[PDB]
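Undergrad: Dumping the structure here so I can ask a few things about it.
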Amino acid sequence: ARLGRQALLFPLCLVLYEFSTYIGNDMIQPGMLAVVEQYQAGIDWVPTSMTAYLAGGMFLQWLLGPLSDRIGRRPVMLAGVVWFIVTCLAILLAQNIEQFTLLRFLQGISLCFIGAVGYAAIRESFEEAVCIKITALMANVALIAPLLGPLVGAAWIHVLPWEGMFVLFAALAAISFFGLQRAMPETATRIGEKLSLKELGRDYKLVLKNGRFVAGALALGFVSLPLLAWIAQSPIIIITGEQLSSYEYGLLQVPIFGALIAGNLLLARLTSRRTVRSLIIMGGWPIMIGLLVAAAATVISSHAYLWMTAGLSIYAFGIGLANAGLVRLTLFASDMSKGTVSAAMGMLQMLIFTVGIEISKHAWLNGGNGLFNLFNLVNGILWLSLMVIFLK
Ligand SMILES: CCCCCCCCCCCC[N+](C)(C)[O-]
Ligand SMILES: CCCCCCCCCCCC[N+](C)(C)[O-]
């Protein structure tokens, strides 16, 4: 009757919801070619779909943690899942690529609920031991989605309409809702205390005064930008630009995200014998080399996408190795409340992702693949520059 055993339905449905929102990005990108063809809109709106999605995900970030603390985790979390379901369904009525993009933004708001409320309840619900396993599963979900999403999405548009994908996301989120409704406990400490936006603002201005934290948080954004820009732009780079098929598009995803996974796997084996600082340095080598290779190759020949793919694969391996550690060090760089620290670094990342994808898009539209990879290289260099400051 659920006390001990079915308690695990709560983290399981949170994980399911997380997955739904992630493929809500990752399946959609390859489907954006069908979408933009349906609306008769330019291919410049393809990466923008992801920009809007991620922009929405920085929207309520700062708010939801302290808000749910006051009015409770259950009603806020469940409202987020419902909002995801409703906005997933509403996009079928879009009628315009501008209105489509607006709904991508509104959909992305659902992202904020995962970390700021759902995971806050996890940390408040479970022992440090079990909590570790849960974050591990959430981390693995974040690994699987970008691998499976583009493959499933590319296959999907040869069979079913793009609208069906949003019906899928909504269905999966519906399952999480009913699971969370009957499982998730109320962990909120600060009911019914008042919330000061004035003092909340003061907290964020305080975390932003810490220079090491800001360096680490910005670096996490810059270093992952090439990966996310590839996710955003790969449908137009491959299919539109190189005139390859959907099958090849799918194939190129395998070494890149397989390498990401390989890097995390090597991380799990090294972590007991290696400090996070040295794993950052260890990952730094394939990160810089991979980005250098993709840039140099496509400046020599704009059309070599296999060298670009290899370079991104080597880079993604380094990311897999270096990233989890930088997240930890960045978290611990500030002594403030972890909810405030987490939301701050999530917002700084999203800021770099959204703006960076847009810059990336105009880079490729004007300069082709060479410029795509050159902009990715400067982002690597920005991460590197921040690391020599960050440590020590
Ligand atoms: C490993 C890169 C870390 C980037 C963190 C992005 C937050 C996830 C928001 C949904 C986006 C899904 N995506 C494209 C990252 O796979
Ligand atoms: C020994 C410390 C206890 C005295 C502080 C009174 C509690 C007020 C809490 C205000 C919240 C501040 N903050 C940083 C969380 O925004």
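Chain A residue numbers are taken from Swiss-Prot; in order, the displayed residues are 9-400.
According to its header, this structure was worked out by X-ray crystallography, 2.2 Å.
The backbone N, Cα and C atoms fix where each Cβ goes, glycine too.
Annotations per Swiss-Prot:
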MUTAGEN   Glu26 to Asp  No change in ethidium bromide efflux activity
MUTAGEN   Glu26 to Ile or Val  Slight decrease in chloramphenicol efflux activity. Exhibits low ethidium bromide efflux activity
MUTAGEN   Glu26 to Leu or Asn  Strong decrease in chloramphenicol efflux activity. Loss of ethidium bromide and TPP efflux activities
MUTAGEN   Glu26 to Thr  Strong decrease in chloramphenicol efflux activity. Loss of ethidium bromide efflux activity
MUTAGEN   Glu26 to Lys  Decrease in TPP efflux activity. Exhibits low ethidium bromide efflux activity
MUTAGEN   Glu26 to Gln  Slight decrease in chloramphenicol efflux activity. Loss of ethidium bromide efflux activity
MUTAGEN   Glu26 to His  Almost no chloramphenicol efflux activity. Loss of ethidium bromide efflux activity
MUTAGEN   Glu26 to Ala  Loss of ethidium bromide efflux activity
Undergrad: Counting every protein chain present, what is the number of Cβ atoms, excluding its own, within 10 Å of the Cβ of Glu26 (mutagenesis position)?
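TA: Here the count is 22.
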Undergrad: Based on DSSP, name the secondary structure state of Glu26 (mutagenesis position): helix, strand or coil.
TA: helix
